[PDB]
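Notes follow the structure.
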Amino acid sequence: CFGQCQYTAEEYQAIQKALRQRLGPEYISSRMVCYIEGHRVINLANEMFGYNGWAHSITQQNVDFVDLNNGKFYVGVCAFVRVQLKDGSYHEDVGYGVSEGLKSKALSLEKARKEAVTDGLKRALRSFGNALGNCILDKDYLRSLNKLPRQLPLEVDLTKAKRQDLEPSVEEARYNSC
Amino acid sequence: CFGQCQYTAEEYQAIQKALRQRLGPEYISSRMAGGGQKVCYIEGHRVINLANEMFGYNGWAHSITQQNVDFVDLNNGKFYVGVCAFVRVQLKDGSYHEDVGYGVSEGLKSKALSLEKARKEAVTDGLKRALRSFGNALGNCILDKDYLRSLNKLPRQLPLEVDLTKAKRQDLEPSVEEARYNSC
Amino acid sequence: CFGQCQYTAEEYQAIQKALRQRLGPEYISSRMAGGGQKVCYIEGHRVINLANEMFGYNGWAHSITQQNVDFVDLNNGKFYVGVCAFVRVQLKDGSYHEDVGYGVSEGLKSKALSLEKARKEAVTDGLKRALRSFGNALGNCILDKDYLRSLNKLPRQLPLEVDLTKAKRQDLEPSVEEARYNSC
Amino acid sequence: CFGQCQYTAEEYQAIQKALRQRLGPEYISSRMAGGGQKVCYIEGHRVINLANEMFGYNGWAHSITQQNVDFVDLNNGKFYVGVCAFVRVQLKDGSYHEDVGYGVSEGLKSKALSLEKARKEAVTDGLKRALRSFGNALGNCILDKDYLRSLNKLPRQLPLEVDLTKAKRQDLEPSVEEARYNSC
Amino acid sequence: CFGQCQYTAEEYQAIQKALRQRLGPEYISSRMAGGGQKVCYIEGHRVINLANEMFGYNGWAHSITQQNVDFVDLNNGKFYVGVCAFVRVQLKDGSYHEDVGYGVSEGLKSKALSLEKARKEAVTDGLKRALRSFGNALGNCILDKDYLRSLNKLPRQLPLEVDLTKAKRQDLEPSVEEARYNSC
Amino acid sequence: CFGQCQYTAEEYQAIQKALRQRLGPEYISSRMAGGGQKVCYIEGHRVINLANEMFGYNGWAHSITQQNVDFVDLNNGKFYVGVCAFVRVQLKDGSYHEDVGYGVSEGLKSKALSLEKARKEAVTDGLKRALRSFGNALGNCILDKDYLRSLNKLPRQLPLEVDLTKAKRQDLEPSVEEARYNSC
Amino acid sequence: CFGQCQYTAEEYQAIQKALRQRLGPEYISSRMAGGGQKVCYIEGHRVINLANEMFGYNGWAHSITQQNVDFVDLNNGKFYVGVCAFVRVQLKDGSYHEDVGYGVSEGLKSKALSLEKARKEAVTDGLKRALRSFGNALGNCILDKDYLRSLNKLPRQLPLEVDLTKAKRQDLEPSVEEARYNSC
Amino acid sequence: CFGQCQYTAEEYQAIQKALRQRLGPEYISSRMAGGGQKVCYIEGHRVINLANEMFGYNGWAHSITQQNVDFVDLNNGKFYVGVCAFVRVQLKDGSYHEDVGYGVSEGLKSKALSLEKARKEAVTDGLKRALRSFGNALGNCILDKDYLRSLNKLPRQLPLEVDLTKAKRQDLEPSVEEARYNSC
Amino acid sequence: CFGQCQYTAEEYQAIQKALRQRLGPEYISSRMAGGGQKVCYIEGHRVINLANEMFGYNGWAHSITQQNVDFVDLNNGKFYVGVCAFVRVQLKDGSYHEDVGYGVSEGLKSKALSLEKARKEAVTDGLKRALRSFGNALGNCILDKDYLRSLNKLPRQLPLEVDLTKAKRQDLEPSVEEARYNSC
Amino acid sequence: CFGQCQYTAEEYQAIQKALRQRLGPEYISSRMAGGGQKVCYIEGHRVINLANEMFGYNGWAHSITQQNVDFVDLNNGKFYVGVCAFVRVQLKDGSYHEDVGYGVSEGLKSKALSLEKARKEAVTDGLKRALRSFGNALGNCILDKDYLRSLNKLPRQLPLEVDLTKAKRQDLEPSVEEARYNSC
Amino acid sequence: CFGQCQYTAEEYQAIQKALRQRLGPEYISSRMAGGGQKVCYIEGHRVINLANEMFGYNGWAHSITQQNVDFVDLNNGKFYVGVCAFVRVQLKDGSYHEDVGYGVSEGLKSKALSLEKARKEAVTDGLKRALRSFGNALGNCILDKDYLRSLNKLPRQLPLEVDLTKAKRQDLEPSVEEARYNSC
DNA sequence: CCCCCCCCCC
DNA sequence: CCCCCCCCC
């Protein structure tokens, strides 16, 4: 099962080679600072290891503070996320979540907690190689990214989008799996 | 049993391909936020049915690791409640994803309904955010702004109608009863 | 034993198909839920019988992970009580779904009746919300507003009558007793 | 041993069939509730014997997960006590159902007797509500509003008589001792 | 060992039949309750002997899960003590039943004797109520009001006399010592 | 080892029969209660010897689950102490019986003697009450009022004399040493 | 190893026979209680050697489950200390007996010496009372008043003399060392 | 699985030799301390990639045993935060090294960013110091003063340029998917 | 390994015989207690060597279950410390003996030395009292007053001198290294 | 895996011989203590490399059992911090050594840097002292005063130069990667 | 592995013989202890080397069960610190010895140095006293007063000189690496 | 009510 | 939107 599977030579070789790849400009985004968006990291991990080849859990989440300054809330929240592969290999790291200025205590806490968990997951997956987000920390890679042409955001083709719940091929394979 | 079943090549490959699909406009809904901005989301029951179809009714599981009420404040007769929950989804092979949901209830005068609303919302949100990590088909694509742009350019479709003619009308499931009798 | 048996292909397919079924109007009832509007729901005993038919009396299980009384407040002689419960349903293959229920009692003068109402409602609500996660047939469809529109357009049927002629009248079960004697 | 035995096809089907039965009027009793209304219920010993017949003396089990005294109040010499209990019933195959019972005692001048009544009543109620989840035959049908009306239309029968001629009069059980000696 | 032995068909059926037996008048005793009314009961030693005969000296077991002193109050020189106990009986196959006993001592001037009486009574009562759940032969029939009337209609027999001629008079048990020597 | 050995048919039946025996007058002792009534009991060493002969020196065991000093009060220079103990007896097949003992010391001026008396008495009483549950031969019959009447009508026998001619006089046990040397 | 070895028939019967023996006057010692009455007891080392001979140096074991200092009081320069200990003896077959010992120290000016005396006495007394439960040969007979009377009528023998001619004078044990070298 | 793999002779020897290598100037960075002096270090991503190449992406793992915030102080509008972390790295053969990292933030006006900086720095520092213990190739050589001197004498090379032509541009990994499909 | 080995017949009997031996005057020492009385004891190292020869350096073991400082008092400039320790000796067959030692230091002005003395003495005393329980050869006879009288009648011998000519002078143990190399 | 491997004769003998070697002056360093004196020590990275060469990168491991900050004092604006750490080193055969390290930081005005220095120094010192216990080669000889005098009499060598020509300049390890590919 | 290996006859006998050896004057040193006179002791590194030679680098292990700082007191600028530690030594066969060490620092002005001295001394002292229990060769004889007298009569030899010609000069151990390479 | 407990016991 | 008044008395 999970945590018991040992990587075969072919799969080990494919993943080890693939994880060295640096990410193209399609993955990187910027704010006012470069970063990779959460769903992109999720999709990267799902493609690298399979939907059932990686796992993550929240070891502990701790609210550092909730302060009130003339009607505005300032909240800091840390989270400890541990990623595990289907072979037992694991990486655990710290994420943080901040919410300053909001008037809603509850919305501030929601933003801070969710942000902390997502950040922790990104930083835990980072430790597997450049393909999962390590290259973003290399300043030479950032410069080589700035010299690249700023391409416009690609468009998504919703023609083959999932339109009904049923997955007939999946149901067939699962019925044949028993 | 559960957590021990190992995925066969056919089911693994089918699921891996199927999870890449982004969701059509049938799944996505929208509300208005505190900044007057549009926020998309998938309704709970849609995600539950999506997961039941992707993994089988017995191929996925979820549990509440911890639910914690952050605060209960009383402002001139109105209750403001924040509740977080940690939901862990597991597949029949032991693979798991755990995330946090939050639940908010501001303005209500009934403390009990505020707490109920916050707790249930927190748990459902945590389940959705935990299931997100399995792929676009279970809700990962909703975070892609390009997917959102491609969704607005689409015609606002009218609510589909449900045909309740073959709806279940009595408890017994005879084919199910036979299949189970033959299992003992 | 329980939690160890793996579903056979025939029973898996039967149950997966049956769980997709939406519920007819015989199951749906209405009360005034949280929010003060008319809200549809499935009665507890109906969900119990639904689950017993879907999985068998020994094919599903549930337990109360934790029940916590959030508060008991007294406002000029009336009691206001909120109670949450965490109920986890498990199938005979180890598959599980856990959710939160809440129980409310505001205004009553009897503390004991208020607490009893809140605790029992919390447990039953948690069980229903945990069973929701297996498919439409166990209560997931009730959350689809399109399903509600398709339910209102249906002819309002009168409550069916129960024929108590073949009702159980003595304790002994000879058919069961024989199979059990031969099972040892 | 217990929790390990798997139900055989014959015993499973027999029990699944028997549990669908609604109960005849011999089981149901009634009192006058709060608002000058009628409320039906099944007495504890009836449910105990029903379970012993359905599963065998060694085919079902129950335990008290937790009992918590909610309150003990003193108003001018009278004690008012509320007690909840969490009872978990388990079958010989590991299947389980857990629910909450409550126990109330208002008016008594003895704190000890109030607590005794409340605790025992809570536990018995919890056992009844836990056994309810196995099917109609163990008490689920009592929740059906149509079933109660269909029960009122039957002629109210007078208490059947019990013939104590074959009552056990001395301790020794020779057939049991013989089979048990043959068990070694 | 204990909790592992599985009941053989003959012993299962013998015990299942024997537990249906209602108890004769030799077992029932009576005291007066608070409202000056008759309350029936089975004495502790009677239940112990019944259980030893039904299952064997090594076929049933009981343990005190938890005992909690609810209160010890002093009212003008008299002590009033209430004590609850949770007793769990288990059979040699792992089957179990757990229930609550209570112990009361009101009026005594000695705290120590009040506590002793309350604790011991709680434990014994809990054992009786746990054994009750196996069937009429172990004490369930005492709860049937119809069974009680048929007991009043019976002639109250004078206390049976005990023939102490075959009483054990010295420690050695040669047949037992021999059977055990042959076990090594 | 202990707790695993399963009783052989011969030893089971021998012990089951022997435990039914009531005790002769050699075992019973008496003290006086204040109301002019007589209270019977079996002395500690007598119960220990009874158990050693019934089960063997290595066929029964007991342990102190918990001992709790309820109170130690000082009233005008005199100490009044109540102590409870929970003793669990276990047989070599895993069968067990657990009960409560109490120990009392009122009036003594030495706190140390009060505590020692109460603790030791509690433990011994708990052992007696736990062993009682195995049958009449180990002390259950002492609670039967008819057995008490049949005991009082018997001629008061003079204290038996002990023949110390074959008493153990030196440490070495040669037969035991030889049997154990062959056991390695 | 220890706790797993099962007693062989020869050793079981030999030990069972030997444990029935009462002790001669060589073992019994006496002091005067605080009320001028005669109190018998067995010295610690005598009981230790008794157990070593009955079961072997490696056939019995004991451990201190818990030691609790009940009180340490200071009255005009003198310390009064009560300490209880719970000692559990176990045989190589898993059989066990647990009892309580007490240790007292009144009058001493040194708190440390008082505590040392009380703790050591509590533990030794607990070991004696735990070993008592194995039979008369290990100290059970000391509680029989008839044995005490038969002890008084026996001639009080003068303290035996110890022959230190065959005493161990150097550390080395050549026979033991040889038997052990052949054991590897 | 992980923690079970034993290093093969070829892989052990390869890694043992490779870890002896000291690092070239491409890895080392430097800053100025609070007292105007040069401090060398290895950046986090370099250590992560070094370890991934030395042991494989699945041949090393690390976990946070505990993170403890030492202090958060507010001095006239500036926050000073010290946080320690204990990081444990493990290899696929069970070999492990655990060390401490620290995180500092002095002067900042935002508490949230101070805490984020201190916690993340503590964890990364602990990871670097834990990996340091495996050899020079993973960072031990940075502590050799002679290695630092021999590094300064080297020509300061210009920052290398990165060729992003072969960068990953889409999610799909066909070779990886193929090998994994062949792994089921 | 340790705790698992079962004693072979030869070594068992050798040790069983050897443990009966009383100790010659070379082992016994004496001090003067507070009442000017002669108190006998065996020095620690002698008991350690006794055990090392009786069971082998690897045939017995001891551990400190708990050490508890009873008090540390400061009375007019001097420290008075009492410390108890619970030492459990175990043999290579799993047999064990646990007892309490005490350590005292009264009068010293340095707290640190008082604590050191009390703790170390408590541990050593506990080890001596635990080893005593195996038989006379390890110190049980020292408690026999008859043994003490038989010790006084012997001539007080002068301290034996130790021959340090064949003393160990370098670390290496060549025969040991050879035997160990041949064990791998 | 780790903790399971048994040392082969060749590797055992090699390591046992190698650990006796004392360290040359290349390893030893010196500082000035509080009395203007010479204190010798081995720098951390040297000890890490020593252990990695003696046992292999995967043949030794260490963990931090506990680190405890003893004190943080503020004396006229400067911080003085003492921190202890407990480091446990384990070999691939399960052999282990645990010792204490300390860390000090006096004079700094930054609390965070003081704590960082003290914690890191404590952990490194504990690792050095734990590895010391394996033999002279890992640092035990540094405690021999004769070793120190014989160290002064040797010619003080110039700091060796480091040859960075073959330093690792890129991440990939082709020999390691190939040896690992052949291991799956 | 460690804790599982059983000693072979040859190695057991060699080690048992070697442990009897008393130590020559090369090992013994003298300082001013808590008795206020010339007190003999074995230096830490000597005991470590003794153990490494007696059992092998991988044949003995020790751990710190607990270290507890008893007190830190400040008297006119000087610190008085007492620290105890519990060290447990174990051999490769599971045999173990656990004892207490103490560490003292009185008079020093630096709190950090006092705590460091006390903790390290406590751990080292505990290790020495735990190793004492294995025989004279590891330090038991140092307590023998006759051994001390026989040590004074020996010629006081001058500090031995160490031959550092074959001192270890580089990290690599080629023979060790070869023996390990062939072990995989 | 009473008995348990008060007075006695150490 | 609930909460209040209703319901339990």
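Chain I is numbered as in Swiss-Prot, which gives 25-208 for the residues shown.
This deposition comes from X-ray crystallography, 3.0 Å.
Note that Cβ sites are derived from N, Cα and C of the backbone, with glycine treated the same way.
Swiss-Prot documents I:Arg55 to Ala as a published mutagenesis change and attaches the note Abolishes ssDNA-binding. Secondary structure from DSSP puts I:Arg55 (mutagenesis position) in a beta strand.
Taken residue by residue with DSSP, I:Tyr65 (mutagenesis position) is part of a strand. Other Cβ atoms within 10 Å of the Cβ of I:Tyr65 (mutagenesis position), summed over all protein chains shown, number 16. Here the residue is the original one, but Swiss-Prot notes a mutagenesis experiment at this spot, I:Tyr65 to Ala: Moderately defective in both ss and dsDNA-binding.
What Swiss-Prot notes for the published mutagenesis of I:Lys152 to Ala is this: Abolishes ssDNA-binding. In the three-state DSSP assignment, the secondary structure recorded for I:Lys152 (mutagenesis position) is helix.
Using a 10 Å Cβ-Cβ cutoff, I:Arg153 (mutagenesis position) registers 22 neighbours. One mutagenesis experiment catalogued in Swiss-Prot, I:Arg153 to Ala, is accompanied by this note: Moderately defective in both ss and dsDNA-binding.
Counting every protein chain shown, the Cβ of I:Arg156 (mutagenesis position) has 23 other Cβ atoms within 10 Å. Quoted from Swiss-Prot, the note on mutagenesis experiment I:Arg156 to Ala is: Moderately defective in both ss and dsDNA-binding.
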Cα distance, I:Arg156 (mutagenesis position) to I:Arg55 (mutagenesis position), nearest Å?
19
Out of the mutagenesis positions I:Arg55, I:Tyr65, I:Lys152, which are near chain G, with a C-beta less than 8 A away from one of its C-betas?
none
Select one residue from I:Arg55, I:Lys152: among these mutagenesis positions, choose the one with the most other Cβ atoms within 10 Å of its Cβ.
I:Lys152
In whole Å, how far does the CA atom of I:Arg153 (mutagenesis position) lie from that of I:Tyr65 (mutagenesis position)?
11
C-alpha spacing of I:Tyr65 (mutagenesis position) relative to I:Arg156 (mutagenesis position), in angstrom:
11
List which of the mutagenesis positions I:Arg55, I:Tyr65, I:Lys152, I:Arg153, I:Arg156 have a Cβ under 8 Å from any Cβ of chain D, in sequence order, or say none.
none
Between I:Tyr65 (mutagenesis position) and I:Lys152 (mutagenesis position), what is the CA-CA distance rounded to a whole number of Å?
10
